[PDB]
Amino acid sequence: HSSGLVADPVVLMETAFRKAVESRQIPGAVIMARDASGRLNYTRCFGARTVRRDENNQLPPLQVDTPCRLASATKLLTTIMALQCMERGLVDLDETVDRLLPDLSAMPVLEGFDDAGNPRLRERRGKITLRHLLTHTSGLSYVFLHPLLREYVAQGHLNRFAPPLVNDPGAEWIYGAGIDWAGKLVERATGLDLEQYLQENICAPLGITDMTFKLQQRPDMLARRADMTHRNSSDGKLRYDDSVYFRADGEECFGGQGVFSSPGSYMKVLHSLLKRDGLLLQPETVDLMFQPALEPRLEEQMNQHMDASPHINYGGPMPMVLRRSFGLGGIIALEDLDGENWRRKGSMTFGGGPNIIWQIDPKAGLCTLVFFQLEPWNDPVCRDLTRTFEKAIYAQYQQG
């Protein structure tokens with residue numbers, strides 16, 4: 001036409017999400033991207049927050065303000081809370097946790113079992129520090145992940161705080177309860193429960209009114225929450241899952257998994273970190289979070305473990321084989337994911353069990369999130385849709 005007078009990657013990506021909902025591959029999704037400047041403010045919602053039909057045989061929509069189970073996306077929130085304690089001089093990242101976590105310090109290491117089935121417990125060697133807790137290098141694991149803890153529970157010997165360690169601090173990178181113990185350290189250092197601490201130090205500075213460990217105390221959030229959806233392994237179909245986490249909060253605030261919030265409120269956290277606006281942490285402390293924390297020996301072992309474990313895939317949509325490290329808050333990419341087309345070296349990421357993925361990319365000046373409420377973790381459809389979203393957004397952002 002006439003200037004001034006009266007195949008898109010992003011449009012194609014949005015169509016892909018819409019088709020995934022229409023074909024019942026996913027219940028719905030929320031995708032968000034923000035840049036440091038504020039110029040990029042992209043939010044899109046697709047489909048439903050459940051597969052359970054309401055009284056009118058309708059599926060309630062999944063929205064930017066829908067309360068969701070964050071699962072392991074809670075770990076970044078707890079990391080920030082522990083780092084605020086450090087900034088306020090309540091804890092040193094390299095001092096022993098003995099002073100605030102004598103109960104964790106008293107925990108033995110489970111070595112194995114004797115030929116009669118009796119557990120073989122020994123004393124932990126070396127100090128556990130808050131830096132070990134935040135980097136998953138304390139020797140703490142998870143019952144569902146470790147074969148020794150799996151055997152220890154199956155025999156009837158045992159709550160994220162209860163299991164013995166499986167290694168000494170600094171021996172190896174092991175995904176586990178270290179963030180739950182970092183949350184407990186925050187409570188001990190401040191004299192507040194993690195819920196009150198979260199409200200005063202993460203929520204209030206960002207104007208967040210829907211982020212809590214105590215969902216049962218929020219009937220407004222209960223009325224609007226997503227339900228969990230499960231993909232059946234037998235036929236790949238979507239089913240309603242009555243998640244125990246949506247029924248009761250429990251007494252303990254589990255820093256590694258327990259927060260419920262909306263995608264919109266979670267993006268406020270990511271965006272504050274990307275902008276280094278000082279609302280949650282000093283800019284120097286945010287820079288520290290993105291620094292590779294592992295010595296060469298642990299970096300090599302973590303990479304060998306992850307490259308060999310695509311069935312676990314902590315990295316979610318990141319390439320299966322990549323040079324990574326771990327910072328304070330998530331996995332750091334030590335190389336560009338795909339040259340100038342996608343996440344850059346230095347970007348940090350983590351996920352939540354229901355296929356939630358967050359990433360902050362300081363070099364590119366972008367942060368993105370994808371929320372699903374679909375289990376199990378590492379779902380191929382969610383993975384592919386997340387890669388498609390990120391790649392389309394990076395393309396549009398760089399084009400100008």
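The first residue you see is number 1, and the count goes up from there.
So how was this one determined? The header says X-ray crystallography, 1.8 Å.
Including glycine, each Cβ sits where the backbone N, Cα and C put it.
The following features are taken from Swiss-Prot:
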BINDING   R69, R160, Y175, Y245, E375, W377  monacolin J binding site
MUTAGEN   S72 to A or N (Swiss-Prot position 76)  Abolishes enzyme activity
ACT_SITE  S72  active site, acyl-ester intermediate
BINDING   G353  2-methylbutanoate binding site
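Taking every pair among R69, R160, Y175, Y245, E375, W377, the residues recorded as binding monacolin J, the greatest CA to CA distance is 21 Å. Of the deposited chain, 9 residues are missing between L158 and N159, and the straight-line Cα distance between those two residues is 9 Å.
Its Cβ placed at the centre, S72 (mutagenesis position) has 19 other Cβ atoms within 10 Å. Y245 (monacolin J binding site) sits 12 Å from the residue listed as '2-methylbutanoate binding site', taking the C-alpha atoms as the reference points. Missing residues between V6 and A7: 15. Distance between their CA atoms: 23 Å. Around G353 (2-methylbutanoate binding site), a 10 Å sphere centred on its CB holds 18 further CB atoms from the protein chains shown. A coil conformation is recorded for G353 (2-methylbutanoate binding site) in the three-state DSSP classification, outside any helix or strand.
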